[PDB]
Amino acid sequence: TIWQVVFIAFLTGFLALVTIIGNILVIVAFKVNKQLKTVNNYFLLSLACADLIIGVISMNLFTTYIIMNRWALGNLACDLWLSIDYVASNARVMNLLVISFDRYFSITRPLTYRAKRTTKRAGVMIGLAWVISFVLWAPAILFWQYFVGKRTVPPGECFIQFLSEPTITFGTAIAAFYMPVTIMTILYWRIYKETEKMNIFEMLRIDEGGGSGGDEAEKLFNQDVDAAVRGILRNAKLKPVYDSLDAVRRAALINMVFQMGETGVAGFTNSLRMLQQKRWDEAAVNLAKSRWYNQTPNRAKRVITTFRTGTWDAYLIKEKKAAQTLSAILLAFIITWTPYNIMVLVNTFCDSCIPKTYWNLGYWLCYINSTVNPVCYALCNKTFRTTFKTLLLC
Ligand SMILES: C[N+]1(C)[C@@H]2C[C@@H](OC(=O)Nc3ccc(F)cc3-c3cccs3)C[C@H]1[C@@H]1O[C@@H]12
Ligand SMILES: OC[C@H]1O[C@H](O[C@H]2[C@H](O)[C@@H](O)[C@@H](O)O[C@@H]2CO)[C@H](O)[C@@H](O)[C@@H]1O
């Protein structure tokens, strides 16, 4: 009826508009901001590309197929839609796998990947994913009707030919969706556990803004930090404070003796006392007024924060921020696409058990995943929230 056509036509355009607006802003945010240009940001820019294609082409075309209750766009337009639709969405699963192995390899491979991240190398990865995804689906969808000779697709209907068999589709959804989902789940929970770990060596690494130097180099770092402890114990002016501190706040003390020496730190007589009196906020205010805070306010602010809170917050906030962002991107991907794939599994053991409508809903729901990503960006990352605001108004 007229009600069903206008109702459908509204929310598809409403969702299509949100998608196009959001993904078009994030792409501008990367070009309009010199502070958003990171390796991680480059990847997310790739998703917006595939996501923007979905919001522009796939939503309007497929929305016409379901509205008119039949496909009338022509035969060659059908092979382009399905191919582009499947090549783009497949690149999305590729980008997510790369984003996962980026953080994972960034958190597990400080030797090579941590120090091998180049915005030029990134382009190679995105290049692989897009070219690979194109090859897997474009030729198969376009030319399959030629290898078999005839076309199984009735006129006025548009669907992938070689996917007509349900058993063949089940194996395809396994490799295309389930397996990538399984891997990304494995990498996440490992990255998640990594976000809670921190010691004095990584504390000094971060403060120094440096990196590893192999085995021989890492053994020397251990000697120097070990000797730093002895100096504190041999020093009669520091050992009292050190012995009355917790494992975290002790690392903060070693962080100072490492930067200024035993005698230099022993000069903080008042501050070294308030620490032994566990008057954290009072000692923090005192250390803030020293020259040491004016000569290295970044390193001091973190070490001082450690004394106040007694936690690794100043040395882990960056890692957690990314972890939360990745959790959102994954969760959106899992929530929206799972229905459709669960139908593929069900339909494999059922001659006909899914109505034509349930399939069309899962198909459009998968599209919605391309609508939520820009929202997740602005919700978690603060830089996107401000950059998006200055684009609409300013
Ligand atoms: C546009 N989509 C709505 C996207 C999401 C849905 O695909 C899925 O969830 N998995 C699949 C199930 C069977 C199959 F043979 C291939 C797929 C996939 C193709 C690319 C990534 S998985 C259905 C279509 C498809 O292009 C994707
Ligand atoms: O700047 C030299 C440094 O000597 C001590 O600190 C570290 C030093 O940075 C390491 O290279 C290695 O030598 O171990 C030393 C500590 O045992 C002082 O503690 C430090 O103040 C001084 O700057």
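We number each residue from 1, going along the chain as drawn.
From the backbone N, Cα and C atoms, a Cβ is placed for every residue, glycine too.
Looking at Swiss-Prot, you'll find the mutagenesis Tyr86 to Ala (Swiss-Prot position 148) noted as follows: Decreased affinity for acetylcholine. Long-range C-beta contacts of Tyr86 (mutagenesis position), restricted to its own chain and to partners at least six residues apart, with a cutoff below 8 Å, comprise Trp137, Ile141, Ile160. The secondary structure of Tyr86 (mutagenesis position), as reduced to three states from DSSP, is helical.
Mutagenesis annotation in Swiss-Prot: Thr169 to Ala (Swiss-Prot position 231), described as Decreased affinity for acetylcholine; the structure shown retains the original residue. The Cβ neighbour count for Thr169 (mutagenesis position), using a 10 Å radius and every protein chain shown, is 18.
Listed in Swiss-Prot is the mutagenesis experiment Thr172 to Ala (Swiss-Prot position 234), annotated as follows: Strongly decreased affinity for acetylcholine. According to its DSSP assignment, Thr172 (mutagenesis position) is helical. Every protein chain considered, the tally of other Cβ atoms within 10 Å of the Cβ of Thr172 (mutagenesis position) stands at 14.
If you take the C-beta of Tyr340 (mutagenesis position) and look for same-chain residues 6 or more apart in sequence within under 8 angstroms, you find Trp359, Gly362, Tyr363, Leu365, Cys366. According to Swiss-Prot, the mutagenesis experiment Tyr340 to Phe (Swiss-Prot position 506) carries the annotation: Decreased affinity for acetylcholine.
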